[PDB]
Amino acid sequence: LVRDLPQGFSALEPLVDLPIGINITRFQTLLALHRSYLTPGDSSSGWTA
Amino acid sequence: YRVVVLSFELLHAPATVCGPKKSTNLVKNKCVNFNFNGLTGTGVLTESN
């Protein structure tokens, strides 16, 4: 029942350390397309808007 | 003749492949020179809770 970031404290444990060794300046987020790009539905084809 | 070449990359970079060459059997309760994952020192070892 919290739309935005909740108020509290949760420490972030280490997950993985990766030796890629390149330069990174920009990044993007990848999503999952449940609907169809060919035929877009009027509504509810996606996930609750 | 089956041939395998192993090119080792030694750069100023992370080491992801290392040698388990010998895990010396534990000798505790005698103060010794120890080297644990690169940390070097002298002292005695004991079990801890």
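Throughout, chain B uses Swiss-Prot numbering, with the displayed residues spanning 508-556 in order.
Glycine too: its Cβ is placed from the backbone N, Cα and C atoms.
Now, the feature entries from Swiss-Prot:
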- B:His519 to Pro: Increased resistance to human covalescent sera neutralization (MUTAGEN)
- B:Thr547 to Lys: In strain: Omicron/BA.1 (VARIANT)
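In this view, B:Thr547 (variant position) is surrounded by 8 other Cβ atoms within 10 Å of its Cβ, with every protein chain counted. Looking at B:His519 (mutagenesis position) and B:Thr547 (variant position), their Cα atoms lie 21 Å from each other. Other C-beta atoms found within 10 angstroms of the C-beta of B:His519 (mutagenesis position) number 4, with every protein chain shown included.
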